[PDB]
Amino acid sequence: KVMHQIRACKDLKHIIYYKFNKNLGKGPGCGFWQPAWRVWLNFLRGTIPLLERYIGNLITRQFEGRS
Amino acid sequence: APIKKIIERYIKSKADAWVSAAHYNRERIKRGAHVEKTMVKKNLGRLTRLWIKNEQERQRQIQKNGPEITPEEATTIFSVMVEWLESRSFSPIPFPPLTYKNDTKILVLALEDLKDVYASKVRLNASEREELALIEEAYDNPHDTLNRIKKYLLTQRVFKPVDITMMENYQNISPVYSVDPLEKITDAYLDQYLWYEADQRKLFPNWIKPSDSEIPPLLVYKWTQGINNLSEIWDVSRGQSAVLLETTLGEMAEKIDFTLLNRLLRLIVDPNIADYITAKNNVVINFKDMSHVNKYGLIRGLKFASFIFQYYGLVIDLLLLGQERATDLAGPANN
Amino acid sequence: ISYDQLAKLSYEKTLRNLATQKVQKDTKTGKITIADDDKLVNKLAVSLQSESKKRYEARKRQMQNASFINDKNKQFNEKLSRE
Amino acid sequence: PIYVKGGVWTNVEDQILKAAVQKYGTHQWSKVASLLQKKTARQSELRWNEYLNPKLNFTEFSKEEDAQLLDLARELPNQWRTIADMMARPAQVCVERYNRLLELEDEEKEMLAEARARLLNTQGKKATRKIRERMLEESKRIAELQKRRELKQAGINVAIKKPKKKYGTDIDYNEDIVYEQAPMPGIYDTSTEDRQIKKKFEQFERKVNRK
Amino acid sequence: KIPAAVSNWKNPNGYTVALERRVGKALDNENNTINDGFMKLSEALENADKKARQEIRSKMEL
Amino acid sequence: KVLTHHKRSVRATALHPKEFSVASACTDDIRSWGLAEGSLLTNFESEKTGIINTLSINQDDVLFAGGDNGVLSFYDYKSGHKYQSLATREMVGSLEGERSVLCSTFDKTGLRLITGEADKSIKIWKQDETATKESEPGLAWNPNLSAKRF
Amino acid sequence: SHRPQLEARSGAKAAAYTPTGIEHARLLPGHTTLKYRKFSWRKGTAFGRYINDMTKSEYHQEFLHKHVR
RNA sequence: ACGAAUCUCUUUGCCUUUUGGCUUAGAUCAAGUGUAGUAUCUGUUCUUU
RNA sequence: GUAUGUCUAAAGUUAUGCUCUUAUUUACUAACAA
Ligand SMILES: O=P(O)(O)O[C@H]1[C@H](OP(=O)(O)O)[C@@H](OP(=O)(O)O)[C@H](OP(=O)(O)O)[C@@H](OP(=O)(O)O)[C@H]1OP(=O)(O)O
């Protein structure tokens, strides 16, 4: 489902670059990492619960046997 | 008795669950939904068993309360067909002697047809292998093979039972009859001979489509042309009104009674051949551990069965058109 | 014959096997010491063993009496044939 | 040599087929076919259906039965399976009757030996393997005992190694009582009996030691 | 008292058993109500054929 | 407390509405039990009827029991009196073992019994409003006494 | 070898078993709160002028007819 | 002869090692060699019983 | 060729009709060669 996040980032890049490279030509030297960074933060927000559950159960199994 | 009752009940419940599940699956398959390859095979199996059960129940029904055909109806049919051939001066097909210059040629066709199954698939079953061997021997010993065939036709009226399966066209699963190779050769040769004799003798009138030696799109085109070329067909002036009637003769083969069929054939060919053919449709239909004597209903999957179907079709056609209009469509018998 | 009858009838039998030939309670502990004849209990033990032994040998004889493949099948066909 | 199946039913072969049918029943025709080196599945099943099955009959037809037959012929034209069913006979026989009315050993012994071997061998490989392992295990045990006993004779006392316990909560039952579900509490006193049985036990142990 | 169920399908233990106890049903006998109509039908055909035949010969002789 | 007064599967139980009791079924016997103390209340006259599937009691002390025979039983919950047998019908095509009432319940009214039968049928039953003590009385109750539970 | 079910895994043992303390997926709190209630040419022819069985239902036979050819 | 006990057999009663799931019968029935092993064959001779 | 399953991996628990010789088959097996 991280494909969504990845896709979003791609979209941002496409958007950003072509507002970043109006008169400027092509090349790699654009920075501006904000909105993508925002995306990743929100992905982490989404997943923090999921990983608390998942890894929770995992380490529980490591410690307590499986039910 | 109480136990027998209880178990009967519980299997009816289970059976109900099964059948309904199967039905649901087949609609699902039609829809084109996510469904397990394994699951679809399972459903095919279930539906086949269900079909067989249905079928042999129909056979039972047919037995238990007589044939669907009223004897008067049968008589009428006979009268019609008799009238037709009377009008045609149609000399019947003889039982094939040693006379023919074509005999060998005829044999070669059937063998070729049979071979067509086996040229592609290199890995072959035991039955398939046997069939191939028979074919090979037949090539080796043509006259002898012919003799054997003739003997069989004269004598053999009880055959090896016909195994079946269902090829899975995911709308409609199609039955596949598998005749035991030895009889299959006979069926082939007989079929080919019948077609050569029938077409030679002008049995089947022009109007019957599928066998015409013209391609289905070609056939369609011809039909269209015919429609156009009708004299002043498109006029709507003088209250002229055309109607085209497409319909399917439902279960046309699947309720041909052998008695009636036998007698009908005895009109068109030497009675021995008729007897043979009737006896071939009456086989035991083994499928996956369940069998039944196919007491009532033509089997499409014999080689010659097509001819029988076509001949039966002629009857229906005659019934539709009557003697006169049919006679016109055919034309005069001589030309 | 039900297990009702077969019990009483076997009861009647072992009474014929008998026909061949004190209570002290500490209520605080609840222990009801029935001091009875130690010779008679021994006579029960030997008789009961002998009864079970007689039955044990009875099967052994009937096992050694004789459309099958293995030990079990032969008997399984015998379970069908008795009907 | 590999080849296409067929031929003729030798009586021994027929008998073998019958045996197979008794064993595996009337719907596993592959297995039965396999049992016969010459004859096919289909062939076999057909044979069983047509000739070999005992719930058929080959007794001659009474005059009434003859009438019924020929009447059927008159009415059902050469639908001989149907006719057979009506008669309650197998079809070929019926047809024959109607017609009448109108007017090497080494190989065989090989398959026999193989056959009998099979029929008297009715277990999947899991079973066979298991019994094999059992007897092997037993052998191993006795060998171990022989070593231990030998050493005892020699004067070195070696305790027998435990079974390498498969899991943490795996039980040895000689350690302590399995799951001592005690008797129901005593209404009648049991103390002397407890003593006597204890003595008997200890005595038995002593006997074993001496044995 | 239920009979020991034996199958025509599946022995787990591979016990061979008698052939009568194996295969059964034994109820093909019926034959009577099935025929009521077939006689009429085949007879009808026979008579129809007769009529056609004699007719054909008659007309032929004209 | 653990009541055990049943030979067979206790496979149909029902609380009485206004009594605080519970009837239970076996293969034949249908006890009725007073669950304050954990005490028995009443044996019933179910001596020949089938295996009871369901056992819904009415508001008005009209204990129902559904037979694997197919026969709808009907009891006076207070006494045990089998005041109606009713052999059910099956749907035209069914087999004779299938007529088996596998479920049952009464409404709030108590004047409509609903029965989930194995004939894929949901049969419903009214009490006759044309009935009297002379027009359709019960089945002439008689405690049998033949080494019986009553 | 491989055998039918007779005496089910009775939740007596599962009761006396120790807790696991895992967090399954569905035991995550879903729908926390409960609801409550208020309280000439036509002459010349030859012929001129429910069941409770799933294997014998009109729907069933028809279905079979449809899905065989 | 009656009563009892012991033994053997026979008749019945008891089934006393006495079929422990489901699926599309769950599916599909082959073209092999030499080398070795293993077993099984069969002959083969002689010995003595 | 594998899943898989066993095995080993070192320290001493204090008691007084047959035997024979062969040649042939068939079967199965064989990550051995063709
Ligand atoms: O469209 P994407 O598959 O995500 O690939 C893009 C795209 O390259 P393509 O057009 O060849 O696919 C960009 O090219 P432009 O459309 O902007 O011409 C390019 O951006 P730059 O031109 O700014 O380099 C960027 O490359 P980069 O990631 O180096 O910025 C590159 O992404 P990928 O390199 O991941 O394919």
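By Swiss-Prot numbering, chain D shows 5-107, 144-251, in order.
Note: Cβ is positioned from N, Cα and C throughout, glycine not excepted.
Quoted from Swiss-Prot, the note on mutagenesis experiment D:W33 to G is: No effect. Slower growth and thermosensitivity; when associated with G-84. Complete loss of function; when associated with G-52 and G-84. Complete loss of function; when associated with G-52; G-84 and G-102. Long-range Cβ contacts of D:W33 (mutagenesis position) within its own chain (separation 6+, distance under 8 Å): D:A45, D:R46, D:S48, D:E49.
The annotation that Swiss-Prot gives for the mutagenesis experiment D:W52 to G reads: No effect. Slower growth and thermosensitivity; when associated with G-84. Complete loss of function; when associated with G-33 and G-84. Complete loss of function; when associated with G-33; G-84 and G-102. Of all Cβ atoms in the protein chains displayed, 21 besides its own lie within 10 Å of the Cβ of D:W52 (mutagenesis position).
The mutagenesis experiment D:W84 to G is recorded by Swiss-Prot, whose note states: No effect. Slower growth and thermosensitivity; when associated with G-33 or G-52. Complete loss of function; when associated with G-33 and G-52 or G-52 and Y-102. Complete loss of function; when associated with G-33; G-52 and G-102. Long-range Cβ contacts of D:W84 (mutagenesis position) within its own chain (separation 6+, distance under 8 Å): D:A95, D:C98, D:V99. Secondary structure from DSSP puts D:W84 (mutagenesis position) in a helix.
Of all the Cβ atoms in the protein chains shown, 20 others lie within 10 Å of the Cβ of D:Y102 (mutagenesis position). Quoted from Swiss-Prot, the note on mutagenesis experiment D:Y102 to G is: No effect. Slower growth and thermosensitivity; when associated with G-52 or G-84. Complete loss of function; when associated with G-33; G-52 and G-84.
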Mutagenesis positions satisfying Cβ distance under 8 Å to any chain B Cβ, from D:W33, D:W52, D:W84, D:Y102:
D:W84
Give the distance between the Cα atoms of D:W52 (mutagenesis position) and D:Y102 (mutagenesis position), rounded to the nearest whole Å.
23
